[PDB]
Structures are given as structure tokens and as C-alpha cells.
Amino acid sequence: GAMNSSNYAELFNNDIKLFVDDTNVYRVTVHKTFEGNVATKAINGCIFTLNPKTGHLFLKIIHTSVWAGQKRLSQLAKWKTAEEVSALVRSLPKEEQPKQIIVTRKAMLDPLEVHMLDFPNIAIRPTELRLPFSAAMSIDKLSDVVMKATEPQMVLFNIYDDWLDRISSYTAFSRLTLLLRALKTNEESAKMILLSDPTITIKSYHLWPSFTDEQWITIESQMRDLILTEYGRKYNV
Amino acid sequence: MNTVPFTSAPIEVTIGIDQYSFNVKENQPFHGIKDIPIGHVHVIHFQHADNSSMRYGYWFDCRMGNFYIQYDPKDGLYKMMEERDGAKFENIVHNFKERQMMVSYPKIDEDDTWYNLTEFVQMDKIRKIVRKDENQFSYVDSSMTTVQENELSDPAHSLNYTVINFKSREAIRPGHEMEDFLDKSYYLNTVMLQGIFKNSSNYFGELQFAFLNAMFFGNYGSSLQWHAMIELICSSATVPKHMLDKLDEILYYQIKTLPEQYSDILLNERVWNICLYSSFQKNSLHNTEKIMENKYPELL
């Protein structure tokens, strides 16, 4: 059943698994019409499909053209997500196919289950974890490839850069979730913390800056402080 | 008008005949049920006074042979049997009638309830759901599991209802996943009606048989089957007009006949709320919606 705090180490065992987040698939700006009615304009989106063990990110870019002339787009977005995840699994060699797919939102369970009927041995699971993968579009290089796409495109990233050379996949996931939680709670402050020192850059082939082990402890502390402040404001406590 | 004689009634038992029921005392001079209407299937059912667990009974049709009940003290139940000697049977029935040791099937002339519950139910379809081909009658009880329940154990004592599964390759055409899941018309009309049942009469027959097994035996798998067959129609955007009008009549008599005190265990809140208020057919079941709203407004 559901993935929670109680079975967290399971993410870093040797059974291939993928998280799927559909938050950024269907994105709109809401605006006034000439007549003073309200309308939406879709912008490019993405499916966030992540192997938490390896850091391998399958970023499927959702071009606005896929919504053209369709109805009930928030419903279609879940089925299009399930169609693309199913296509991704079928494109992988058997030994690379996941044994489990964990959806960050329970509304993805039936669409994914129905698209994966051909794979009865792949378990489709929800999670009780509140994962901040919605903030993926606060990572500059991921936002840039989504917004520039002129057609449907799959782009492959490692969301952990080269961290696994120095740290375990448990620690790499904890760092990623803290960075994304900070970016989600206060994007401006998080981005300031990450780029305030101009001497630490982002490699062409990386997403995040080239921090030493000591600079990561400092960064990680600044992110925790950002999150607690913002919490004391939200709730006046 | 046909007769099901009883050899004797050695144990205290509540006897059902269709929607009617009678208490018989241990060793009471009870020798059976007369004036049973020809032209319908019937069910004769039992609940022992000393173990109210295991409701059990027999589906039969008096046109197919001469049937009687005899208590078996080894297996501890009332068994249905066929008498092949016509003249012996007629002589047994005539004696018991002359001595007035038989209860009369108590049909009110105005009352079409049993017809309305069994309209599409045929003995030949019952014998395919309940497999025991050496008998012309079919045994059902409270505990018998369905072929679908056995997949999720003794195959011989199973109810072979048609398997309906909304998240199955049978239900969903490759490349029409969202369409087929949100609109079950393909599954209802091509797979189930044209493919398996051949016509709406056979589909309704199984639906009505599943309801009656749920109601008379508290058979949980039957109840699941009755709800699945309702939900498959209500979840289809494209259903023939005659099927919707007939479904409304079927469900109306089922809801009308259900004991008020069993609605809590025999009716699935989710399915009925979905069928009457959210589904494509939310506005197609006028009679059913009115009786449900007036009889079971709590469930909704």
C-alpha cells in the first residue's frame, strides 16, 4: 500500500522504483477578457518522473499543443501523465523497468493503473509523504527547457548532479527534498541562498552549484532557517 | 398449480417460498407447499431455528419435473429430490392435499411482485451459474463464493456469475484507456451484451438472480455481482432506451421488496449515490430514484 515515514529506507534499496509527480503537467495563467470575463492560457508543462536511488530524472515536456480542442483539461492531464509514464516504461529495456511507481497525488492511481494493465507485476502506490516536487520548475535549467520547447520532448537529467560520488542516495534525497521545500516556501530567499556567493558556480552539465562538503552543511542550515521563519509567519507561532 | 411435498419436518425451521415464509415446529405434521404458480422459477429456502446461520435453498421450475423435500439426518439439511415415478408422486400429493397437511402458495391476485423480480430469470441460466448437472434444481447458500471472489476456493460449490472488472484488459481497449474507463459503453455493449450475454434479457436475468441470492441467502458475492451489473449500465453514456426503462422497473421492484432492516448490509452507498446522482444515467431511473429517496434517504 501507501509509502510513509515507516517504510522510507525502501526508496534506496535495489528494487527499481520511480516517483511520478503530475503537479506541473497542466499549467495556466488566469486573465481578464476584453468583455471582463475570465479565461485561462495554458503554458508548457512537464511530468516529473524520478528514480530516487540514482537521481535519474525523466522530464517529459508537455507542450500546450496537446490541450488544443480538448475539454476537462485537469482530468485529461492525469490520463496524459499516465499515457506518457506507460510509454516511458515500455521504451525501457525489461531489466530497467521499475518494480514500483509511486504517485505523489492519489488522483493519479486509477489513470496509471489502467494504463499499466499490461504490467501486472508493476505495483502502483500512493504516498503519505508531502513531497515538494511541484517546486521542480524553480530549478532554472528545468524551467528553461520547459518554456523553450516548441514540441513534445523528453529530456534526461540527474537531479543529484555528482553528489552520489560523495554521499548515499538517502542523504542525496534528503538534500533534494530540503532544497525543493525551501524553493516552494520562499523561492526568492532560496535562490539568494544558493547563488549569493559568485565564486561558487553551476557546471554546464549540472543543475545546482559546485558546493564543497562544508559549503553544503552551511547551505543546508540556511535552508532549514528559511523554512522555520516562513512557518512562524504562516501560522504566527 | 404445482406442489412440492415434504416427507416430514423433523427439525424446527423457517421455510421460505419466494418472498413468503412460514415457521414449522420440530415434528409438526407439515407435508409441503401447494398451488405454486406455473410459469415462473421459484426458490424454496430454509433457516434452522437452532442455527440461524446457513440460510440455504433450491431454485426449481415445476415444469421440469416432480420435486419434493426430505430431511437428511446425516447431512443435517432439507434436501430437494426428483421423483421419476409420476403415479407415485401424484398419489403422494393427492393424499397430503386430502389430509390438508400443505400450506398454499399465498399469492394475492393483484400482486405481480414475483413476476417483476424474476421476469428475465430462466432455470437453464441458473444451472450454468450453479453447476450440478445431475439435478434439474440448483442449491444455493449464504457461504457459497463466486468465481471472481475465488480469483482474489472449491470450484464445484461456486457461483459462476459473469466476471465484471472495470480495471481489466477485458474492460479497456489499448489506446482507449481514459475513454473506456470514464464511459463503459464499449464494455457494456460490445464485450458484455454482444459478446457474452448475447442479449439484454440474459444480462437482466443474471442481475435479478444475483439480487435474489443476496436478499434470500445474504450471499455477499451475489450482492457484489448485482451492484457491479447496475454500475456497468449506469457508467455507460450509450445504453439502448428500452434497457434503461426496463432497468428502472427491475430496480424499483428490488428496492420495494428489500426488507427495510437489511438496507444497511444489502445496499452499497457508493454505487447507489454514483448511479442516481453522478452517473450518465443519473436522470434515467425516475421510479428507482423516487422509491430510494422515500424509503432509504439515510443511505443517500
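First residue shown is number 1, and so on along the chain.
Looks like X-ray crystallography, 1.5 Å, at least that's what the header says.
Cβ atoms are placed via backbone N, Cα and C, with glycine included.
Here is what Swiss-Prot says about this protein:
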MUTAGEN   B:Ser236 to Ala (Swiss-Prot position 253)  No effect on interaction with PRP8
MUTAGEN   B:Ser236 to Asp or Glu (Swiss-Prot position 253)  Disrupts interaction with PRP8
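Unbuilt region (4 residues) between B:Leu152 and B:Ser153. Cα separation across the gap: 10 Å. Within the same chain, the residues at least 6 positions away from B:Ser236 (mutagenesis position) whose Cβ sits under 8 Å from its Cβ are B:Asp183, B:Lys184, B:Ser185, B:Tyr187, B:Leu188, B:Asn189, B:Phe280, B:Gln281, listed in sequence order. Taken residue by residue with DSSP, B:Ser236 (mutagenesis position) is part of neither helix nor strand, so it is coil.
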